[PDB]
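Everything below concerns the one structure shown next.
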Number of protein chains: 6
Amino acid sequence: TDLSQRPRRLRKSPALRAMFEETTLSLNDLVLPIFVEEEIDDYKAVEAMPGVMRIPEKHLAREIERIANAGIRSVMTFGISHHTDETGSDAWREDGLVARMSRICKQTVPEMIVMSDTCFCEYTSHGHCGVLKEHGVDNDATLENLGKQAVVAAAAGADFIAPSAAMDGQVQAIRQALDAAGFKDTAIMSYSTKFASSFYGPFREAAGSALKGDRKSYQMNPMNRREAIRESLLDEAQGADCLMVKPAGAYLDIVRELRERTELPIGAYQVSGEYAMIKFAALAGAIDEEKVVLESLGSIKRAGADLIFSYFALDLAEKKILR
Amino acid sequence: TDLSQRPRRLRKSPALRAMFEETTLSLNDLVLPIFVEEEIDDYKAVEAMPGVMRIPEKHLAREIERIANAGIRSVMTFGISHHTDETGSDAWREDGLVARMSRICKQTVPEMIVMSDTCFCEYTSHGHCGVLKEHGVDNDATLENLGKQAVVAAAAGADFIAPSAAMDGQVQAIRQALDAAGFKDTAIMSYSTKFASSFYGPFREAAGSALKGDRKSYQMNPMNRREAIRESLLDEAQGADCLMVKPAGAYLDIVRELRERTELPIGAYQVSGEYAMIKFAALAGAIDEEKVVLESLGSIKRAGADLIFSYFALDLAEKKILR
Amino acid sequence: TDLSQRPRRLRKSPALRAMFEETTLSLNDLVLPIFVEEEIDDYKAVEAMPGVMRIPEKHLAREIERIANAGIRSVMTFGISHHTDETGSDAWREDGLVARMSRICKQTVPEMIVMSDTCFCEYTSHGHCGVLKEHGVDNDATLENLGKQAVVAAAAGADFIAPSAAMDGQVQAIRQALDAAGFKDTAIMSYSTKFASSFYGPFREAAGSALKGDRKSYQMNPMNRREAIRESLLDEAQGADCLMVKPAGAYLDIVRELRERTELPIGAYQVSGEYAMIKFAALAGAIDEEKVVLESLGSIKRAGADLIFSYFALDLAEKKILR
Amino acid sequence: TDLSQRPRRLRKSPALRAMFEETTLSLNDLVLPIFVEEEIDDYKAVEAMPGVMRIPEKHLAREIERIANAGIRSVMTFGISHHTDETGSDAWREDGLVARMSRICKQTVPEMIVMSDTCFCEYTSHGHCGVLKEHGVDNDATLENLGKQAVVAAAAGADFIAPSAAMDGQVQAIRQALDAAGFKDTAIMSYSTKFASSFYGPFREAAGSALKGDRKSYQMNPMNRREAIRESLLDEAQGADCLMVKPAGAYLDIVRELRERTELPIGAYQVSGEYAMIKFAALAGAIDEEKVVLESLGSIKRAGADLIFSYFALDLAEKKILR
Amino acid sequence: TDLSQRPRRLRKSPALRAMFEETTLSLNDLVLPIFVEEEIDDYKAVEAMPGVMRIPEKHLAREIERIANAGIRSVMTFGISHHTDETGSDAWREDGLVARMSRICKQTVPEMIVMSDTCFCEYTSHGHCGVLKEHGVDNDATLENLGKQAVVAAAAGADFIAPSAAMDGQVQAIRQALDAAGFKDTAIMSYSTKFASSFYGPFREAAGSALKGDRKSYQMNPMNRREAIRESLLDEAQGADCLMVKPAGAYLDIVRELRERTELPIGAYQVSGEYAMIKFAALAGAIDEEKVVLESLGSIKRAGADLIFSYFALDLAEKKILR
Amino acid sequence: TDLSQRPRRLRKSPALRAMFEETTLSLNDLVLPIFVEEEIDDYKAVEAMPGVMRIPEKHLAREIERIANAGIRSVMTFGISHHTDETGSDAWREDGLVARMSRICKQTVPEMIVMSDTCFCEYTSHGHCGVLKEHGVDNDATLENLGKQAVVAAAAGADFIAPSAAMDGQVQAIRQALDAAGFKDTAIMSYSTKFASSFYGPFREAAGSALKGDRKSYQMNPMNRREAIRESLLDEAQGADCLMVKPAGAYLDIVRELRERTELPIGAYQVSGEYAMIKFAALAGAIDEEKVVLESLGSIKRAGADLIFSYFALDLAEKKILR
Ligand SMILES: [Zn+2]
Ligand SMILES: [Zn+2]
Ligand SMILES: [Zn+2]
Ligand SMILES: [Zn+2]
Ligand SMILES: [Zn+2]
Ligand SMILES: [Zn+2]
Ligand SMILES: [Zn+2]
Ligand SMILES: [Zn+2]
Ligand SMILES: [Zn+2]
Ligand SMILES: [Zn+2]
Ligand SMILES: [Zn+2]
Ligand SMILES: [Zn+2]
Ligand SMILES: [Zn+2]
Ligand SMILES: [Zn+2]
Ligand SMILES: [Zn+2]
Ligand SMILES: [Zn+2]
Ligand SMILES: [Zn+2]
Ligand SMILES: [Zn+2]
């Protein structure tokens, strides 16, 4: 046929596809979320997240070292509390779980980039991402607490404070608190664009949030693309060091549009539900796990994400699939 | 706190979120892919696609009518051949399965928008999307065949010829053939941007493609965002009536960028692997199926897709979840 | 003929046009403006707005419930005052008509999204949208009053305070007042871009504004497209939750340009004159009312409006034309 | 208050608003559509278009001269046929009504810019905009006829051939025919973007189209903004001298987007329904006719239209409202 | 100090800089240019390119295998001729050096991506990049020869024909010739934007071009950024598979602008002069070679290049600096 | 051949290339960096920068006058300290080397545009660009010092204070200090985008910085293009009069992108390593020095730089190569 343009010419062999591959994926793009449960002896399996375990705080220095050894550059800590209360106050206690996870990680592996998930859903009685009032989850009371938590987390060693409560002004609030507390160097990995997604099922079982109801009054509507960009831009305006889109998998268009709207780094969260959809389909033999994971992750990088939070990170590292 | 901007104000209640919801999803956005197997009496279950059946050609007029009755506007037909050969020649026989699926659908429900998947992977001995030569899958020999198939499919009643073989110049080739054959009114739903994705596992079991190897020499690299846009733009240049991104789920950034690069309609394919990841995780209780499906689909619409090919379409229609 | 591109292929049938229809319209896009007259027993017909009635305040809880029952998500309240004065002070009385409309609506149907029109034209002796001085309608004195009104309206239950006085700094003024008064959660639906349009005739008879003269010193010039965009952007800068273009019908280009200039929601007002032009032509048999309304409204949505204020809303809801 | 930005400063008086008025409107922007009925003695009133008359062909030279005298620069001729047939063949007869309207106008007022509406809806038995086949309104057979009509219209004196049949490739077809026929200098005022609008009611009664059914298979969907732009761009590609959006009133966003997408002139049609909505509301006293017309027209110019087809043109000219 | 924004926070340690590093460099980005001299026994050292040798054709299969073994994906072949003539006709002889380099490389390592430099400067008596006439270097006579050379090179095994003669229409000419000759699958790596740079000194000594004078009548002006982009876009229009900017080092702005103007792959040539500037400064101890090379190369990738032609490639591969 | 477009037509002769040359280079684009060592009698040769000498402070008025006489418009002063300490306090002493270089230059040649390099690497014991603490190079303590230095430098006659320490908020800090000190007219030539480049080797030997380690915690990653643009934009936001990209040679894409992102002037630094790479290759005879320098410099101007800091400046001026 008379076709001057033939894109298939650069797909002829593996070598050519590698020369022309536009996106790369490596361990430098991954952040390992880790679940730490205090006051427990044995690792707990998160059934809805095949292969994922809750780390007993007592095995934490061992795990972090294992994580570090695999080449993992950073982790996002998530705690399973045995000290919840109406406001998740343990989150801001100098020696609450939040601080200890951070402190243990950083003392054990000082070059480990520790990100502290900053919220209250895992420490509150009601399971909401903040202070519960009769109007719902009070924005401003939560901000104060986030700020307090940030200072203790930073004091404990966290390199990034990562607010995931979806509260308005949370980056500003936490930045002021860190600065005032003397932690001007502590970064903020904002969960800038966080949707009220149905892809968080598994997480609830993993992290222990007691929430009976939803977070639609704070987490934004999955359908809102313009709002999603504005959400993250407000965060850049409030000084966040890195922004983030969560979930990432079904939101690659948001990741791409945000990438074209800011020079800030952009993180992308491959949520528990994404991880579970892959594991369960792979377990059923419907798909090849390794291929789907890499494509999934590569897709997130293609969309423009500088960092990806993935529960597969350690396994990819250990199996040497990524380096 | 002093926050003049509070995005949470429009997330306060369900009514407010509905007023402000930026994206809509309805039956007008869905296309039902259907699998028809010739020469069989009973429906066959596609194990890797829980809930999906191969329709015996003899039950086809009944199914299509059922599909139509649910409010489904259109279907994409896929055949399971009992007459394969080195070139998938049944695909171009006036009365091959391709034609019959189309003819049966259109005679039974004349207002049904019939899209014919136009390829050879389901009719060839080797399972490749075309004519197999010593150089691999010959582009040009395939184009001629696609063209022949398009004419018989169109002659049979197909409203859209949908080339999914990933061959270069396929839209041009098929358009010339339809025009010359007198089917100037027959549209082309190009699978313009089709990646060599690992999300097609289930499909192979559903549609019967005999391929032992891969399609990387024709289907494009999942990592290639610039090439992906160029792929579809070449298709617009060749006259396609509608373009398409496939898979869709992990390619929403591509869908969004393409949407900003063309005024043509854009279809998006929620592949078998996507459908399987949701079904299997839902079966394991890790996620809520209905919520994940709607979010998944709504996300594809948010990204900019005018149409979505989803295996969930009939179920959403029948259960009245979408109208 | 040799035409590779044939847009008519996707216009062939109703099914195809529905699959390809780029814009949707539903009850989630409509806001019902409602006219409430205090101290009256019977509904009053607004002659210049066939089918539109002034609701006696005493029938208000009944109407709102009717409105809610039809599926209407929100209303914009407009009062007809029997207590006007040089400054429209009833507008800011804790129990003035403004507050009562809001309170009645919200107590009767708590999930009803109440927007309070915030102005003084309906409460002043002179009929102007504010405080009348020798220089004309004093901007700053009006701002103070708007702020006072906003607090009582919010205190009364309004979800949105909607300033329609066209005063400079009105969003800022009202936001400060709400915040200081403790109504940080109360939104602002700014009538950001409001022209000095000739399409408001009917309104004057509906709402009772006593104005003898014009509002050209505050409402902006219909011809000013650049100013129109700047008007709304200043409003976004002052914190408005939603912006608005009014009128909408003859200003769809403004709606479209604003949509490309902000991520904020955008409301569009199908003014009384638009509603009257359609009703009267339809009454004369020159056009089909239902078709013209839907096209009119669909056009406003096509232009980019997230919400439309339309006097047809209830009728479309009740007749089940939109859902 | 402390407001550095005060847009109201330039709205203070009429002089200031005139200095700052961003859009102008004059007789140089208007095209008068004219309705000419052959074989009739008296002017016929178009009831659905108060003030609009069908001109008997015998009074045509008088009217055109009147039109010219008022300062009107150009007219769009529309005929009411007493010689219809299955194909509207009178439209292409050397001396059919189409030619005569043009010839009479140009001989009587040689500097008059004559635009010939080029279609068949007014000359066919069935009332469709073209050749009726079993598939509907055949595109290609219509194109041939349009071309024939264009040559006779051009031969007769028309300066612009204005295809309003909404057929694909109509500009290309008509350009080839004019060129081949030796009318390379004859322009094409394409009705590039013409929607299947409900605002054409009155027209049917004015122009006499016998259509019982709709034109949705050729006129495009009112909701389709992307398609609308593509429609006009294809026309620019086919060589149109001027493009057009019709209707104009509820499509100002389309006018604006097209203006930013082409350097070609853009015409905008204030359809019969628009004209009727204004007349009827004005007749009912709901609005001020003159103000609404000028705002309506000024809005169309604001949106970016270089020319407007308005039935008010002569009246505005004669009353000296525009010059 | 009160600084909310602190970019230094993500530069704190090596781990953080690696997480945030925006650009990657690997062996998949490199193409090794190789110099092959026919009819010689020993490797010849190119004095102006420390570490670079001319490979005797007889050691070629050994070198290519060595190159392949190091992980190098592709090479650009350059010949040193012992059969020059007024037109460089050996370049098009079925068994000229050009063909043999290609054939030897591909037979020895079939998966090696062979790019053939396509020009005549190394085969002509006068040393110019083409056919020398009294007007200078005849464009069109050169095009014919390039085409002939391309066919023999492709016939010999080259995967890419890489025209570096800077002739107008060279991509078009070579594409037609390959297609006509039946090498439709053979790609074209155009040296689309090639400046008349002073950075090619060393090359002349390496490749043996006999030119006494300059190439300013064909190679474009180093100062011309607009022309440089147009040069490459014309090449995309003529069908090139990949474009290229050469030199690359002092032209990163061109690389970046081209990257934003095309979806095609972009190669970038780190010319001999660049390689020599680094080697000589490193030899003098003024800079660290390895760091400068990687920064140099990383910079080219940062600018947007998909591939880089670098003489350091093999050394980086062998020393395991890149993988 | 049939080629309508022939770019070679404007490359035919030197006259045509000069008419069409898109970029110019002159002495008005150059800034001469100068190295002044206090307390020394003889000029010292910087071995890693052939031709570059350290000027003894006592010969400074002679050199500056020589520099001025050659037509050089401005210089960037760099001192070699014989009074270093833990904080580089001499830099802020009223009569420290920094002040004296400036004072000597401006008194000797009052119209000379003096830019003072503002940092501490040349005055600190440890060689870092600031105050060394246990956390590394303290940002804020450095800012205070920079500010102090700026005032004494400005007081001494510097026209531009040029912070090259890569500290966050350095422009803001220095602007406040100058303003408060009464030097509101003193400009700031920020080294806005300064990478942690390996091209600074030679400089260390020239300027005497004692640093044993690296500056990666303050100078930004060479690979970071988005951060690089943000770095400079923050500087514009802090009030810098001119921005700068350093190094320039391997960062022309950054220069170009910044040029399209700001209206501020942009300086570009051709670092010592660039100067050394050219000198050493030229010394080895691998390239022509004069041609490479001019191309190098012209390339920097092509990329969009308004000013270039080049060590070749005086030589080009004196040899009359540029005027
Ligand atoms: Zn305990
Ligand atoms: Zn939470
Ligand atoms: Zn937020
Ligand atoms: Zn059979
Ligand atoms: Zn296939
Ligand atoms: Zn393709
Ligand atoms: Zn009363
Ligand atoms: Zn008012
Ligand atoms: Zn305003
Ligand atoms: Zn007759
Ligand atoms: Zn018609
Ligand atoms: Zn058209
Ligand atoms: Zn020989
Ligand atoms: Zn050459
Ligand atoms: Zn060229
Ligand atoms: Zn001393
Ligand atoms: Zn320094
Ligand atoms: Zn900086």
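So for chain A, numbering is Swiss-Prot's, and the shown residues are 2-324, in order.
Placed from the backbone N, Cα and C atoms, the Cβ positions cover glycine too.
Look at Swiss-Prot and you will find A:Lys247 (among others) tagged as active site, schiff-base intermediate with substrate. Here Swiss-Prot flags A:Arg205, A:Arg216 as 5-aminolevulinate 1 binding site. Swiss-Prot lists A:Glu232 with the feature Mg(2+) binding site. According to Swiss-Prot, the 5-aminolevulinate 2 binding site annotation covers A:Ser273, A:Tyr312. Among the mutagenesis results in Swiss-Prot, A:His127 to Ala has the note: No significant effect on activity; when associated with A-129. The residue drawn here is the original one. Quoted from Swiss-Prot, the note on the mutagenesis of A:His129 to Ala is: No significant effect on activity; when associated with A-127.
Known features from Swiss-Prot, placed on the structure.
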residue	record	Cβ contacts under 8 Å, 6 or more apart
A:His127	mutagenesis position	A:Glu87, A:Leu133, A:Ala211, A:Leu212, A:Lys213
A:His129	mutagenesis position	A:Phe121, A:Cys122, A:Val138, A:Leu212, A:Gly214, A:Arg216
A:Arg205	5-aminolevulinate 1 binding site	A:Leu212
A:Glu232	Mg(2+) binding site	A:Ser193, A:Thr194, A:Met221
A:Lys247	active site, schiff-base intermediate with substrate	A:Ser165, A:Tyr192, A:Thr194, A:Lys195, A:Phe196, A:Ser198, A:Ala269, A:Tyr270, A:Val272, A:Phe310
A:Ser273	5-aminolevulinate 2 binding site	A:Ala49, A:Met50, A:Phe200, A:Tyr201, A:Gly202, A:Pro203, A:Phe204, A:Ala207, A:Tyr312
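Taken residue by residue with DSSP, A:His127 (mutagenesis position) is part of neither helix nor strand, so it is coil. Residue density at A:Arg216 (5-aminolevulinate 1 binding site): 24 other Cβ atoms are found within 10 A of its Cβ, drawing on all protein chains shown. All protein chains shown were included, and the count of other CB atoms within 10 Å of the CB of A:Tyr312 (5-aminolevulinate 2 binding site) stands at 26.
The secondary structure of A:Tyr312 (5-aminolevulinate 2 binding site), as reduced to three states from DSSP, is coil rather than helix or strand. Filtering of the recorded positions A:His129, A:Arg216, A:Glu232, A:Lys247, A:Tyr312 by Cβ separation from chain B (threshold: under 8 Å) yields A:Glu232, ordered along the sequence.
Following the DSSP three-state reduction, the secondary structure of A:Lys247 (active site, schiff-base intermediate with substrate) is strand.
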